[PDB]
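Notes to accompany the following structure.
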Amino acid sequence: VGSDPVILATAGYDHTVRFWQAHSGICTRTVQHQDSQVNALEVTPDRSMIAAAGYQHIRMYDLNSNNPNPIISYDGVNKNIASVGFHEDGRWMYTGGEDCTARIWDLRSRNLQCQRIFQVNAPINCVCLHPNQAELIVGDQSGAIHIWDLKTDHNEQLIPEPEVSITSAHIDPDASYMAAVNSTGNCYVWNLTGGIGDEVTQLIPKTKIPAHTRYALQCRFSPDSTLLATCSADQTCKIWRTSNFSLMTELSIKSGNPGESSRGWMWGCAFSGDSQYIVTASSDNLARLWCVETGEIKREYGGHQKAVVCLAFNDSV
Amino acid sequence: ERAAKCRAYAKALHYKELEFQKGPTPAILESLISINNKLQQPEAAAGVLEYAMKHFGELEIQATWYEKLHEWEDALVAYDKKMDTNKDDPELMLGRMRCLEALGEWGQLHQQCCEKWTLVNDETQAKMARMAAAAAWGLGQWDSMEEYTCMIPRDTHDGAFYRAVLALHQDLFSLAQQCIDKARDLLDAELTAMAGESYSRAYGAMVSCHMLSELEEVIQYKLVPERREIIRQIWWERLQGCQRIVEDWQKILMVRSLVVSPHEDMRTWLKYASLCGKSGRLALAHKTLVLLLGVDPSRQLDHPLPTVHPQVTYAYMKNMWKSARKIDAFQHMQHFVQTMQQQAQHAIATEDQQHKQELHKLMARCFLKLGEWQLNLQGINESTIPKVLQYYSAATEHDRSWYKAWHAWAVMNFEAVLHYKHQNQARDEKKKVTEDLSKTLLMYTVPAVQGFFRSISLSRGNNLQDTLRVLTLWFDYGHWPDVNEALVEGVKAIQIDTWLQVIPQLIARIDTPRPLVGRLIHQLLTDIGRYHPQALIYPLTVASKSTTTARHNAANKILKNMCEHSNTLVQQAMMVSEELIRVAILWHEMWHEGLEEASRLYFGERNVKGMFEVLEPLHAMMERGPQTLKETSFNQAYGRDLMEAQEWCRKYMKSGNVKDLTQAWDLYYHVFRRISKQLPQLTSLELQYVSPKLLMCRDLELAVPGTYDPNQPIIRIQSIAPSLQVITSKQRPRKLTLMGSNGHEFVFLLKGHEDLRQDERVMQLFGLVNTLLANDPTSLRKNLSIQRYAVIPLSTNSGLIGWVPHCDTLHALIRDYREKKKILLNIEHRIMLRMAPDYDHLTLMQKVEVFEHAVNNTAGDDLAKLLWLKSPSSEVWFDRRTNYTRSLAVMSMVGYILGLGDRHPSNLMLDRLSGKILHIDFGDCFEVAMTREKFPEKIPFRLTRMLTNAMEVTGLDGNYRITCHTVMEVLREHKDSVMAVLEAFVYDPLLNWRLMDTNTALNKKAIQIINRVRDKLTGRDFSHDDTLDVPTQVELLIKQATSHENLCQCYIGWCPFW
Ligand SMILES: Nc1ncnc2c1ncn2[C@@H]1O[C@H](COP(=O)(O)OP(=O)(O)OP(O)(O)=S)[C@@H](O)[C@H]1O
Ligand SMILES: [Mg+2]
Ligand SMILES: [Mg+2]
């Protein structure tokens, strides 16, 4: 189930984390995750075990032992845990909480306690790790993005339009672009001055895409750095070109008549390794495999009783 | 027939609205402002235009919108912008002109008329004349008028009018006489021509009919010389009385201009200029004033002002202040007052006393501005304090009476005290210090106390504020002899009536440890006892049965003292309150709460020392013996078990076993089950079993709780109804009903376990707010008010609440409607949980989706609809709505300042006969609800979907928002009165307990709370640094009250979807 080349995980309000086989839509295994909805899923870079950030815990089920229950739990944090992220070298884990803290967890030791804590005023919605492993980007509900240097413990903050909550932030593998999306439905793109190694690492503003009218819920760069995906409460994942910042392909799930009242938000996405395909989490209980270029629904992962708010997607050798 | 004509309209509106519900069109929107206008509902229609603007910029031209919004000043500068960028455009000019004839800008209207006379358009030629006639009228030029009148058709009412004026000037009275009658008839036939769907031309008909009747009086003022007093009187009175917007009064005066020049009318035009300043039309007021002075728009700007007409100069000076030029304005004052005192002291040769007097009263008004302006320019500090205190004392000297001056002087002294006290908490934050402090504070305290006294006696009817202040100094100053003597002086001096306003505030400190303070309180209370006992018994009786010794002692003293003159009243009151407390929580009802609590401490907390403290007052409670059949019937079925369950407890007290203690709980759980079964059976109480003494009561001299007021004949408890419906609830309150000696019944709600003392102060606050609203003309024009109810505390446990007739809770009206229409009552809830079993733990974002999901699959009509179906007609329906919209908005703002939390759909109700709204349960005041740990309210007041929906469509833009400003504007004007009241019970000693609940010294917390309030009353509630004006603040609030992000977080019970 972690032995398959393709890991696809889907979690939500129905107390299960289901695993699917990408190419067929057959659900492989399903794991119990009771007492809470799942806020984030991320598979460890080691492909050993998957993390499930929830309400006051991060449970971590095993992808290798193909059966049991949480290997590790993390506790003693009040309010939700919204973001997870791992450091390449097996051992660190980062979190954003409603408790206003960005926390660094030691995966290779004991303690319900975490190695470090970076506190902000206003809850953190997203946490992502610059590919250089040296900086953490942290977006809060006030509308401040924080670059937190993991070495100097130096914090530096930047707010775009905000008095508005920033919902997610991401940064392309080649560390050339950083993007942040907020509750207005805007998408901000910055250029990355690669200071690094005796660091500076600066942000230079490039565009504000009017991505959506409604809430924008996630944003994400393809491995390519070719495209940028934007999921939203307008039941839409929009894929933008990085060369243009124009709309390449719109994926949407909105009725076909004004008298339907929606059914489903576009909660999250993940690109495939080759940037050819994109997975989609929605509140209509489905994950979906789209073709990035045609905007064609190539599959539909039906299973969850209740909503789906999470994906994790893995392609490594 | 007339009352029947509006009915069809109201009926058409309902449907016309229902249409708009399905699809908002410019078509409907047009036929909506019109029908709302025939229905003579101006502001509701103004709301339709707001929505018309924000959704269709489509009758276009931002200048056309400003013109329909009667904002002539914006439309004029927006038409200039539109003219200088565009071309000539014959329509843009007409609009540019209409702005001028509204503004009374005759200079620019006549110029614009002549200077642009190409006017190849013939319709542009027709309208052109009407305006340029009146323009020429204001500018004296009669030649121009005649020319432009010769172009107005005599068919129009307008054309017939300006002939009557041209004739009356040239002295052709028979011509003038006929033209009037023709102008009337051409207006009568025209009001039937546009039979309803017209402008403020139906309201401006009163302007033309007023002017025509006044123009006949101007006729009276030309040949037969005897009404020059009679005519000037009506002209004068039907002015202070009349309330017509600036623009209309211009025209009205222009009629009177034909006969009297402003220089003889003075008082008339000064009052008019006075109105122009108040309604923010300064540049016009100036021009009226310049005329009266007969001297420059002071183009000679460096020169002194002319003192020729002392009164006019004064106006000018304040116009200058209210204008931009206010250091200048301040400067001219100091100098004018100096000129004024010399013009008195010297030029007063005796045979001129009226002038001296009227000159001395003008100075008092000058001095008050002086101090007030000094404060505005500089603030309060070691340099200003003495200056303004001199300015105010000076004002006090020159008028002697005049509440304003004595008030101002009192508050300044009171704020000197505050300034140094708050400067000294500044010092102590980082012996000769305290001695100079004590000297300092005493120096301003004594005169403050003095000042507030003479000012109280100058209100009489309206002095709650000043009175409360007297008590602040009185209580706060642990009494230095000087400040005491000043108080005693005042207490003698001022009427006893006064203190009734403030009885709960006085009783709050009966047991004051400071010996000099208590003595005065005790004496003053006794004297209030002497005249108006009744006003005193209930609150004293409560106090006299109090755990704290010093209270009930001191309370009994005054009660004893009251027996020397009103003994049987004191006696009756004593008993009625005693019996009611017994009735409120019966013996078994206490044992039930006392057994729950006792099993939590023991079986769930291992606390036998606390547990023994729960049961021992219950055992000694019965130790006294039964006194009512209901007590004996309890004592039968339960007594022995308990009297022996205690026996086992007291075996363990000495043995220290655990098998001794388990025999007790064996017995205790027996009676618990027995009672618990009988509890849903209590749905009625009978006096003959529960309290016989109360049944016995006939024609007492005790007044019906909270009905006593002087002015009004005393209404006594003539009989108590024998049955009390028990409202089956969590606290099972009783519905007590009394028969009054006037005939009428009086229903109350006897509550057992809720300290009613807060609810009492809140009603006090409301009373004040009600006065304030009754006094503000607009708020009166609209009837704005809070419905209140009588609150009579009986102990810390219990008390009485006035039953409001014709009311049902929001929750009831809905429970009914939904069951009637076969909708599951709690459906939004069941939808939400089906979607998200873990709703409560979702991230904000997650919640908003689920919330929206629920909302989008359930109707929002209910309240709107059940209110339509209820109504017996459509005008009754329409009015009930107008009342509803307004009263809800009132309590939205007032509730906000109060910090009134917990407004779930069982805590507000709607009177079903007027539609006006009513708030109950004032437990959560000040931010409390929002500060709480579990489920903190994010909402400033409930402005929920079904409440919005029930107003007119175009809701919040219309009546609601307009009323919101009005109410708030009043609350800001009178921010001190409101704070006097609020300070009185945040710092109230026996009431501070409701903020230590932030756990689940107080000096510091209480400071916060009151600041948070001042912040709200000064528009500093949102950002620390901004100072938001009303409509901004209001908008910010409505926003906050409406946010899905805020609502979805609400504890589900609160029903954020109703
Ligand atoms: N001033 C009043 N006028 C008319 N009816 C009232 C008044 N106060 C309460 N009621 C009614 O009495 C019912 C009982 O509610 P409450 O008076 O609040 O007693 P309660 O049982 O303590 O309520 P809780 O604390 O919310 S369970 C309400 O549903 C109202 O209909
Ligand atoms: Mg209640
Ligand atoms: Mg209650």
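Numbering of chain A is taken from Swiss-Prot, so the residues present carry the numbers 8-324, in order.
Yeah, the Cβs are placed from backbone N, Cα and C, and that goes for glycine too.
Here Swiss-Prot notes a mutagenesis experiment, A:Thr51 to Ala, with the remark: Reduced ubiquitination by the SCF(FBXW7) complex. Over all protein chains present, the Cβ of A:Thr51 (mutagenesis position) has 20 other Cβ atoms lying within 10 Å.
Record note (Swiss-Prot), mutagenesis A:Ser55 to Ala: Does not affect ubiquitination by the SCF(FBXW7) complex. The unchanged residue is displayed. Under the DSSP three-state reduction, A:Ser55 (mutagenesis position) is assigned to coil, being neither helix nor strand.
One mutagenesis experiment catalogued in Swiss-Prot, A:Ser72 to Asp, is accompanied by this note: Impairs interaction with MTOR. Other Cβ atoms within 10 Å of the Cβ of A:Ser72 (mutagenesis position), summed over all protein chains shown, number 13. DSSP assigns A:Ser72 (mutagenesis position) to coil in the three-state reduction, outside any helix or strand.
DSSP assigns A:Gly192 (mutagenesis position) to coil in the three-state reduction, placing it in neither a helix nor a strand. Its Cβ placed at the centre, A:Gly192 (mutagenesis position) has 21 other Cβ atoms within 10 Å. According to Swiss-Prot, the mutagenesis experiment A:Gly192 to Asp carries the following note: Abolishes interaction with MTOR.
Reduced to three states, the DSSP call for A:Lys305 (mutagenesis position) is strand. Close to A:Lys305 (mutagenesis position) in the fold, though at least 6 residues off in sequence, lie A:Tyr284, A:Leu296, A:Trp297, A:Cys298, each with a CB less than 8 Å from its CB. While the structure shown retains the original residue, Swiss-Prot records the mutagenesis experiment A:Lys305 to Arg with this note: Elevated assembly of mTORC2 complex; when associated with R-313. Decreased sumoylation.
Under its mutagenesis annotations, Swiss-Prot gives A:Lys313 to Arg the following note: Elevated assembly of mTORC2 complex; when associated with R-305. Decreased sumoylation. Look at A:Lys313 (mutagenesis position): DSSP puts it in coil.
As a published mutagenesis entry, A:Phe320 to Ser appears in Swiss-Prot alongside the note: Impairs interaction with MTOR. Around the Cβ of A:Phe320 (mutagenesis position), a 10 Å sphere holds 22 further Cβ atoms from the protein chains shown. A:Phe320 (mutagenesis position) falls within a strand segment according to DSSP.
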Those mutagenesis positions in A:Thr51, A:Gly192, A:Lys313, A:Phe320 whose CB falls under 6 A of ligand 2, listed in sequence order: none
Short-range mutagenesis positions relative to chain B, from A:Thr51, A:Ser55, A:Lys305, with Cβ separation under 8 Å: none
A:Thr51 (mutagenesis position) versus mutagenesis positions A:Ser72, A:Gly192, A:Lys313, A:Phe320 - nearest by Cα: A:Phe320
List of residues, in chain order, with Cβ under 8 A from that of A:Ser55 (mutagenesis position) and at least 6 apart: A:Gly9, A:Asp69, A:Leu70, A:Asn71
Residue pair A:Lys313 (mutagenesis position), A:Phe320 (mutagenesis position) - Cα distance, angstrom, rounded: 20
Between A:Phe320 (mutagenesis position) and A:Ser72 (mutagenesis position): CA-CA distance (Å): 19
